[PDB]
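**Student:** Mind having a look at this structure? Questions to follow.
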Amino acid sequence: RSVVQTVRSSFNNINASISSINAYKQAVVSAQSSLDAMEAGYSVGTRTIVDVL
Amino acid sequence: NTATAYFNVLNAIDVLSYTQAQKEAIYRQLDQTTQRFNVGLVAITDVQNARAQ
Amino acid sequence: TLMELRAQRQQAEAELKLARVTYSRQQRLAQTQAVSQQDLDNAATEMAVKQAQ
Amino acid sequence: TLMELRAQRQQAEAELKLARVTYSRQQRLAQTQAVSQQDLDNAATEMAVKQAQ
Amino acid sequence: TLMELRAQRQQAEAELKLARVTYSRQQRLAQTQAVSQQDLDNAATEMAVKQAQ
């Protein structure tokens, strides 16, 4: 019964990994575009390079 | 162990439903923000933000 | 003097464009229930003001 | 009196520089889709106002 | 009446001190690239206004 438990749990964990990867990918794209935006902000210097960093 | 495991199911049901309601709420948040970009009120970055949410 | 009013009207002619575009830009999102009916009353009335000006 | 207006014009001459640099410095970022057309409409019109002044 | 203007000028004499100290206090930090050139423009123009006043 134990290994039944374990294997199901494993399967489940894999699915969780999938969804998480999805989420973080999107977060990456987002933060990137935000970055480029603020970079453009420094293009006329509205901010500071630290902010960019 | 019996009592513990019994309660855990309940708690899981709880978190389940709650996370669900959260899902819908954030969902129409994204829809609103999306439409708001469609009329052009806001930067794309916010769109990606709500996306990430 | 007529030249003076000839320019001063040209100012309000621009502000009327701003308020109007802002109003339609609110309503187009407001078919999807934009940020309450509050802002619609905060936009439609300003357009009436620029119209009166 | 002519001296009075001679200075009072000199004020608007400076404010026009402010609005113009603000507008161009918005648009140069706005090719990268800066903060929607919103602020662009908030900049293009103010410059028209200082122009009328 | 001349006494009235004699005081009303004394007001602008103080505001000019405020704008000037604000401008130099911005530039001294601005050699190290203070908060964009945006605030440098915001300070440089207001001082021109108090100057014209």
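Following Swiss-Prot, chain A residues are numbered 343-395, in order.
Header entry for method reads electron microscopy, 5.3 Å.
Even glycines carry a Cβ here, placed using N, Cα and C.
Pulled from Swiss-Prot, these are the listed features:
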{"type": "MUTAGEN", "residues": "A:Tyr384 to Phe", "note": "Partial channel opening. Increases sensitivity to vancomycin, by allowing its passive diffusion across the outer membrane; when associated with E-389"}
{"type": "MUTAGEN", "residues": "A:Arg389 to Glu", "note": "Partial channel opening. Increases sensitivity to vancomycin, by allowing its passive diffusion across the outer membrane; when associated with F-382"}
{"type": "MUTAGEN", "residues": "A:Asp393 to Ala", "note": "Decreases inhibition by hexaamminecobalt(3+)"}
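Tell me about the surroundings of these features in the structure.
**Tutor:** Of all Cβ atoms in the shown protein chains, 16 besides its own fall within 10 Å of the Cβ of A:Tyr384 (mutagenesis position).
Taken residue by residue with DSSP, A:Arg389 (mutagenesis position) is part of neither helix nor strand, so it is coil.
Taking the Cβ of A:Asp393 (mutagenesis position) as centre and 10 Å as the limit, one finds 12 other Cβ atoms among all the protein chains shown.
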**Student:** Starting from the Cβ of A:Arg389 (mutagenesis position), draw a 10 Å sphere and report how many other Cβ atoms land inside it.
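**Tutor:** Within a 10 Å radius of the Cβ of A:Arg389 (mutagenesis position) lie 16 other Cβ atoms.
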**Student:** Between A:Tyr384 (mutagenesis position) and A:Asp393 (mutagenesis position), find the distance joining the two CA atoms and give it rounded to the nearest Å.
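**Tutor:** A:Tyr384 (mutagenesis position) to A:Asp393 (mutagenesis position), Cα-Cα distance: 9 Å.
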